[PDB]
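One structure is given here, and the rest of the page talks about it.
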Amino acid sequence: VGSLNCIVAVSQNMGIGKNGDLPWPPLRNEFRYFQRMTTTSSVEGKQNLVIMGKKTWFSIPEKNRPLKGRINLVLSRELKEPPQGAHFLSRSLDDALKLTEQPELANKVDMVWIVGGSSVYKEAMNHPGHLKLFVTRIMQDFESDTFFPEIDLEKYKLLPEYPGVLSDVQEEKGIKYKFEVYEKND
Ligand SMILES: NC(=O)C1=CN([C@@H]2O[C@H](COP(=O)(O)OP(=O)(O)OC[C@H]3O[C@@H](n4cnc5c(N)ncnc54)[C@H](OP(=O)(O)O)[C@@H]3O)[C@@H](O)[C@H]2O)C=CC1
Ligand SMILES: Cc1c(Sc2ccc(OC(F)(F)F)cc2)sc2nc(N)nc(N)c12
């Protein structure tokens, strides 16, 4: 298994969701970026694995589930088996990351991408080790009911460039946004 990564889009007031959906109207190129970053593996013969919580799963339109070309793992303590369309179920983040090392996944999985929601991000971000954050800054405030945890910039360095990630301001539907990559190693 390769690197551990989180990826999120977040408004200025740290919002990531409202009522089971995004706070903003659909940004088609931002979704394209998310699909590209999470799907693209540099290691031939492997796929990347996406880890998400149960509400994040159910927030993705059914026609887009599972996230194609990725192994899809859902976190839940209430479910007894993966949801329809998902590949794996784990009861904790640590359990998921362990599974990754089992013979049934150890030689299949390149990058691990945590794709939401708030509690899965917070635990990943606060656990020692090497981790990157791929953050899209949506440059407006939007009403939200779910929030991205605080990024401690003492530990997470904003990288001044990253291959494959545009550095200038994007705009769709009149909404400006920018892409960022952070790295820690502790
Ligand atoms: N803008 C963005 O980039 C993103 C936006 N979103 C939006 O954010 C919202 C969904 O997020 P949120 O409420 O945070 O929900 P989650 O996706 O984190 O789902 C929470 C449920 O997941 C299970 N769960 C979460 N963490 C763990 C864990 N570590 N171990 C085991 N089970 C766990 C629990 O289910 P159980 O009770 O069954 O144990 C919990 O009730 C939606 O509005 C979605 O649209 C989501 C991802 C990214
Ligand atoms: C989870 C998420 C979303 S919700 C979503 C909804 C539909 C999807 O399928 C399709 F095909 F791209 F419409 C894929 C993801 S946008 C987003 N942006 C970034 N930067 N980080 C994240 N973690 C997310």
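Residue numbering in chain A adheres to Swiss-Prot, whereby the residues present occupy positions 2-187 in order.
Method reported for this entry: X-ray crystallography, 1.5 Å.
Just so you know, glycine gets a Cβ as well, placed from its N, Cα and C.
Here is what Swiss-Prot says about this protein:
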type    : residues                                               : note
DOMAIN  : 4-185                                                  : domain 'DHFR'
BINDING : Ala10, 16-22, 55-57, 77-79, 117-124                    : NADP(+) binding site
MUTAGEN : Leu23 to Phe, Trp or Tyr                               : Decreases affinity for NADP and dihydrofolate over 10-fold
MUTAGEN : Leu23 to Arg                                           : Strongly decreased affinity for methotrexate. Decreases catalytic rate constant 200-fold. Decreases affinity for NADP and dihydrofolate over 10-fold
BINDING : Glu31, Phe32, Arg33, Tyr34, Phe35, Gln36, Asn65, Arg71 : substrate binding site
MUTAGEN : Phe32 to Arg                                           : Reduces catalytic rate 5-fold. Reduces affinity for dihydrofolate 9-fold; when associated with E-36
MUTAGEN : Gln36 to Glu                                           : Reduces catalytic rate 2-fold. Reduces affinity for dihydrofolate 9-fold; when associated with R-32
MUTAGEN : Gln36 to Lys                                           : Increases affinity for dihydrofolate about 3-fold. Reduces affinity for NADPH about 3-fold
MUTAGEN : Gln36 to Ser                                           : Increases affinity for dihydrofolate about 2-fold. No effect on affinity for NADPH
MUTAGEN : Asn65 to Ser                                           : Increases affinity for dihydrofolate about 15-fold. No effect on affinity for NADPH
MUTAGEN : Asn65 to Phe                                           : Increases affinity for dihydrofolate about 3-fold. No effect on affinity for NADPH
*How would DSSP class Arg71 (substrate binding site) in three states?*
coil
*Of all the mutagenesis positions here, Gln36, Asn65, which one's CB has the most other CB atoms within 10 A?*
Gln36
*Measure from each Cβ of the recorded positions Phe32, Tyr34, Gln36, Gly118 to the atoms of ligand 1 and list the residues where some distance is under 6 Å.*
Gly118
*asked:* To see if you understand the setup: which same-chain residues, six or more apart in sequence, place their Cβ under 8 Å from that of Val121 (NADP(+) binding site)?
replied: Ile52, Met53, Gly54, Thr57, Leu76, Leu94, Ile115
*asked:* Between C-alpha atoms, which of these recorded positions comes nearest to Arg78 (NADP(+) binding site): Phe32, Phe35, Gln36, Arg71?
replied: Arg71
*Three-state secondary structure, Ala10 (NADP(+) binding site) (per DSSP)*: strand
*Inside 10 Å of the Cβ of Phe35 (substrate binding site), count up the other Cβ atoms and send me the figure.*
19
*Would you measure the largest Cα separation among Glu31, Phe32, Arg33, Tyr34, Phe35, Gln36, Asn65, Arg71 for the substrate site and round it to whole Å?*
18
*Just checking the recorded positions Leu23, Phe35, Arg71: which sit within 10 A of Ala10 (NADP(+) binding site), CA to CA?*
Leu23, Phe35
*Sort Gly118 (NADP(+) binding site) into helix, strand or coil using the DSSP assignment.*
coil
*Quick one: of the recorded positions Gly18, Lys56, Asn65, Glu124, which has its CA closest to the CA of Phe32 (mutagenesis position)?*
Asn65
*So which recorded positions out of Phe32, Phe35, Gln36, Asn65, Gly118 are up against ligand 2, CB under 6 A?*
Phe32, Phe35, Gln36, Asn65
